[PDB]
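Enquirer: Okay, handing you the structure first.
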Amino acid sequence: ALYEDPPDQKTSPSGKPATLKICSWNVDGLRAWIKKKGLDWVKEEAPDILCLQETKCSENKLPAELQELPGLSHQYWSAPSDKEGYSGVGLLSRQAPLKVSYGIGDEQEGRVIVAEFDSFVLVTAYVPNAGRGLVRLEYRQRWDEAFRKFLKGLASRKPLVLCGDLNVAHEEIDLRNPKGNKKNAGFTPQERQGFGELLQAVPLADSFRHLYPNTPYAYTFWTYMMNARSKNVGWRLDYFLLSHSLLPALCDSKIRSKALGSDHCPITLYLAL
């Protein structure tokens, strides 16, 4: 009940070598995550693209160490205008995207960055948490609806990759305590249906569950409290979701459960494009 992520499959079903490595990480405080050596892990992981969520850092206070990642030299950031010490997402890339946009066209929450690359469109997202005591479930629901729609008017062109902290465990297989949470932010019936509607409407596939439909105990977040992380008492809240057109390029989708720095761990996608 502790999990041991399988080894990296760097070759596709069709037998092609992976060409693109995307890593996503909810850093839950970018500056503190940097002080806990996050960039040291990323330098080692060496993705072609890195997405970060819950940065809690204005553009003005972005530590200069970020510029010390020259293989990820094109960096895009999004923060909420009025709110400080809240949300915030980032997308760091080896090559410049052809176009970068921010938000989902309502408005500013600093949760979504859209980057169009050569062969596909990457969205990273820090989905609103429903709140302790579901105090913001009703904001999460409108966000879910709005997001689904925005994404539909998006994957019409090129295939999609959507990664990030989606703040929902989809099925019971995705957390350790399904029964003790069916009314807690992240496993309510509304949220889980939002995630099912997300996969239906766009459509997308859960990259990890596609390759590991039976694997239990595979989580990406553990509360800092108790010793949930050591006890692997956690949730799978961080995803790579993919257009079906991409599934044939899908080499592997990982959970880097050993990487510290936050109450989430990184996840890494390998695509053969």
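The numbering of chain A matches Swiss-Prot: 43-149, 153-318, in order.
Cβ atoms here come from the backbone N, Cα and C positions, even for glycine.
Reproduced below are the annotations present in Swiss-Prot:
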type     : residues               : note
ACT_SITE : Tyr171                 : active site
ACT_SITE : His309                 : active site, proton acceptor
BINDING  : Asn68, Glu96, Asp308   : Mg(2+) 1 binding site
BINDING  : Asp210, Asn212, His309 : Mg(2+) 2 binding site
MUTAGEN  : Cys65 to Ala           : Abolishes the redox activity. Does not abolish the AP endodeoxyribonuclease and phosphodiesterase activities. Reduces protection from granzyme A-mediated cell death; when associated with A-31 and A-210
MUTAGEN  : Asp70 to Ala           : Strongly reduces AP endodeoxyribonuclease activity
MUTAGEN  : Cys99 to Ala           : Does not abolish the redox activity
MUTAGEN  : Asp210 to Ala or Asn   : Abolishes the AP endodeoxyribonuclease activity. Reduces protection from granzyme A-mediated cell death; when associated with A-31 and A-65
MUTAGEN  : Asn212 to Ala          : Abolishes AP endodeoxyribonuclease activity
MUTAGEN  : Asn212 to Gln or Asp   : Decreases AP endodeoxyribonuclease activity
MUTAGEN  : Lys299 to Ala          : Reduces the interaction with TOMM20. Abolishes localization in the mitochondria; when associated with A-301
MUTAGEN  : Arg301 to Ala          : Reduces the interaction with TOMM20. Abolishes localization in the mitochondria; when associated with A-299
MUTAGEN  : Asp308 to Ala          : Reduces AP endodeoxyribonuclease activity. Nearly abolishes AP endodeoxyribonuclease activity; when associated with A-283
MUTAGEN  : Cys310 to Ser          : Does not abolish NO-induced nitrosylation. Abolishes NO-induced nitrosylation and translocation from the nucleus to the cytoplasm; when associated with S-93
Enquirer: How far is it from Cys310 (mutagenesis position) to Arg301 (mutagenesis position), counting Cα to Cα, in Å?
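Expert: Taking the Cα atoms only, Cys310 (mutagenesis position) lies 6 Å from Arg301 (mutagenesis position).
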Enquirer: Can you tell me which recorded positions out of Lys299, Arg301, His309 are within 10 A of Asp70 (mutagenesis position) by Cα, answering none if there aren't any?
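Expert: Matched recorded positions: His309, sequence order.
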Enquirer: Over the unmodelled segment of 3 residues, figure out how far apart in angstrom the Cα atoms of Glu149 and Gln153 are, rounded to whole.
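Expert: What separates the two Cα atoms is a distance of 5 Å.
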Enquirer: Which residues does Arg301 (mutagenesis position) neighbour through Cβ under 8 Å, counting only same-chain ones at least six apart?
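Expert: Result: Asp47, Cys65, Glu87, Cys310, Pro311, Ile312, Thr313.
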Enquirer: If you measure C-alpha to C-alpha, which of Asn68, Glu96, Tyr171, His309 (recorded positions) come within 10 angstroms of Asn212 (mutagenesis position)?
Expert: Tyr171
Enquirer: Looking at the recorded positions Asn68, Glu96, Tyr171, which has the shortest Cα distance to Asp308 (mutagenesis position)?
Expert: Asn68
Enquirer: For the recorded Mg(2+) 1 site, enumerate neighbouring residues of the same chain (Cβ within 8 Å of the Cβ centroid of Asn68, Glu96, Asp308, site residues themselves excluded), in sequence order.
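Expert: So the extra residues in range turn out to be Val69, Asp70, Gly71, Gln95, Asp210, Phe266, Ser307, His309.
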Enquirer: DSSP secondary structure for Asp308 (mutagenesis position), reduced to helix/strand/coil, please.
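Expert: Once the DSSP labels are grouped into three classes, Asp308 (mutagenesis position) ends up as coil.
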Enquirer: Just jot down the residues in the same chain as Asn68 (Mg(2+) 1 binding site), at least 6 apart in sequence, with C-beta under 8 A of its C-beta; none if empty.
Expert: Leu94, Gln95, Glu96, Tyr171, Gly209, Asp210, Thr265, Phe266, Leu282, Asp283, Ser307, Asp308, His309
Enquirer: Any idea what the Cα distance is from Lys299 (mutagenesis position) over to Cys99 (mutagenesis position), rounded to a whole Å?
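Expert: Distance (Cα to Cα, whole Å): 27 Å.
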Enquirer: Does DSSP put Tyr171 (active site) in a helix, in a strand, or in coil?
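Expert: It is in a strand.
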Enquirer: Around the Mg(2+) 2 site recorded as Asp210, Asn212, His309, what other same-chain residues have a C-beta within 8 angstroms of the site's C-beta center?
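Expert: So the extra residues in range turn out to be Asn68, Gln95, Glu96, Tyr171, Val172, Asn174, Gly209, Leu211, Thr265, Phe266, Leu282, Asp283.
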Enquirer: In the structure shown, which of the mutagenesis positions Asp210, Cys310 has the fewest other Cβ atoms within 10 Å?
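Expert: Minimum Cβ neighbour count within 10 Å, taken over the mutagenesis positions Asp210, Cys310, occurs at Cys310.
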